[PDB]
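Heads up: the structure comes next, in C-alpha cells.
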Amino acid sequence: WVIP
Amino acid sequence: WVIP
Amino acid sequence: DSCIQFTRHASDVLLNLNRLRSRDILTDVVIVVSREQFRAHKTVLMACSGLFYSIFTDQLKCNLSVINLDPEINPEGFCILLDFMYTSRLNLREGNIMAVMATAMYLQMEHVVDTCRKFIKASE
Amino acid sequence: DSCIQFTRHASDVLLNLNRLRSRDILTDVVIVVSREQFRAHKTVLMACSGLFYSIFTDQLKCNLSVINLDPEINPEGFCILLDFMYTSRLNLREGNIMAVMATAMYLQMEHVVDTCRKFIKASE
Ligand SMILES: N#Cc1c(Cl)ncnc1Nc1ccc2c(c1)CC(=O)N2
Ligand SMILES: N#Cc1c(Cl)ncnc1Nc1ccc2c(c1)CC(=O)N2
Ligand SMILES: [Cl-]
Ligand SMILES: [Cl-]
Ligand SMILES: [Cl-]
Ligand SMILES: [Cl-]
C-alpha cells in the first residue's frame, strides 16, 4: 500500500 | 514497453 | 517466453472498466446492501473478492441478476470497497475503518483486511 | 482525496480475468477470425480496443454473442493481441510483427501499433  |  | 510488456496496460484496463461501470455499460448484476443498490460487472467482483468468486462460480447463482448481502453489511463500507475494486484506491478514514474492515472480511478481500488491521493497531 | 492505493491491484485483477477466460467462466462473446474462434469477456475487449469499444456500445451489436472479424485478419495475430489484452504481455516476433501490427491497427490498439512501428523501423 502507498500514498498515490 | 519493457522486458518483463 | 520472449514477450515485451506494456507497464500501464493493467491500470488502463481497470480505468476503462470503471468508466463502463460509471456509465452503466454491460453491468450484469445489482448488489443489494439493505436499502442501497450497486450495479457492477460480475467478472470484476469475482476478480477482487473471494465471496463473489465463490457466488458467481456457483452453477445456480452465476445466473442471478440480483445478489442480496447480509443485513449486517454497511452500504458505505460496501461502496468504499466497490470503488477500491474498480480503482485500486481505498478511502480509509477513522470514521469508516471498522465498517470497511468488517465488509472486507465478509467479501474475502485479504489485502484490505490487512491494511485495516495495521491502521487500527497503530491507533491503539 | 486522502485514499491509499494497493500497487498490485490492477495486475491481480487482470490475472484473475485471464484465469476466468482460460476456464471459460462468464465469457459472453465468441470472436470469429476466419476458421478460428476465440471466447472472451466483452468488457475486457472494450477496455483494450477502440474497435470493440465501438461494437459493444452499439445498441444492437452489444447483444450479439458472435462477432465476425474482417476475413483479412490473421487468427495468430488476433490470438497474440487477445493474450496481450488479458496479460499486458505481447509476443512480438520477426515472423508475426506484420500480422500483429495490421491486427492492432484494425482493433484500434494504439500502443501496440506504436511498438510495432518502432521495432520495424529499427530493422530497416
Ligand atoms: N475471479 C477470480 C479468481 C480466480 Cl479465477 N482465481 C482465484 N481467485 C479469484 N478471485 C478471488 C478469490 C479469492 C480472493 C480474491 C479474489 C481476493 C482475496 O483477497 N481473496
Ligand atoms: N471500455 C472502454 C473505453 C472507455 Cl469506457 N472509454 C474510453 N476508451 C475505452 N476503450 C478503448 C477505446 C479506444 C482505444 C482503446 C480502448 C485502446 C486504444 O488504443 N484505443
Ligand atoms: Cl435474479
Ligand atoms: Cl484486496
Ligand atoms: Cl449472435
Ligand atoms: Cl494497446
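Note that chain C carries Swiss-Prot numbering, so the residues on display, from first to last, are 6-129.
Method on record in the header is X-ray crystallography, 1.7 Å.
Backbone N, Cα and C atoms are what each Cβ position is placed from, and that goes for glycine too.
Quoting Swiss-Prot on the mutagenesis of C:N21 to K: Abolishes interaction with NCOR2 and HDAC2, no effect on interaction with CTBP1 and transcriptional autoinhibition; when associated with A-116 and 376-Q--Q-379. C:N21 (mutagenesis position) falls within a helical segment according to DSSP. Over all protein chains present, the Cβ of C:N21 (mutagenesis position) has 17 other Cβ atoms lying within 10 Å.
The domain 'BTB' feature in Swiss-Prot is assigned to C:32-99; the stated evidence is sequence analysis.
Under its mutagenesis entries, Swiss-Prot includes C:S59 to A with the note: Abolished ubiquitination by the SCF(FBXL17) complex. C:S59 (mutagenesis position) counts 12 other C-beta atoms within 10 Å of its own C-beta, drawing on all protein chains shown.
According to DSSP, C:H116 (mutagenesis position) sits within a helical segment. Annotation for C:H116 (mutagenesis position): no same-chain Cβ neighbours under 8 Å separated by at least 6 residues are found. Here the residue is the original one, but Swiss-Prot notes a mutagenesis experiment at this spot, C:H116 to A: Abolishes interaction with NCOR2 and HDAC2, no effect on interaction with CTBP1 and transcriptional autoinhibition; when associated with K-21 and 376-Q--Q-379.
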Original post:
Rounded to a whole number, how many Å is the Cα of C:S59 (mutagenesis position) away from the Cα of C:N21 (mutagenesis position)?
Top reply: 25
Original post:
With DSSP helix as H/G/I and strand as E/B, how many residues of the domain 'BTB' (C:32-99) fall in helix, strand and coil?
Top reply: 31 helix, 15 strand, 22 coil
**OP:** Under 6 Å from ligand 4 by C-beta, which of these mutagenesis positions make it: C:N21, C:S59, C:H116? Sequence order, please.
**Re:** C:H116
Subject >> Close-lying mutagenesis positions around ligand 2 among C:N21, C:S59, C:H116, where CB distance stays under 6 Å >> reply: C:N21
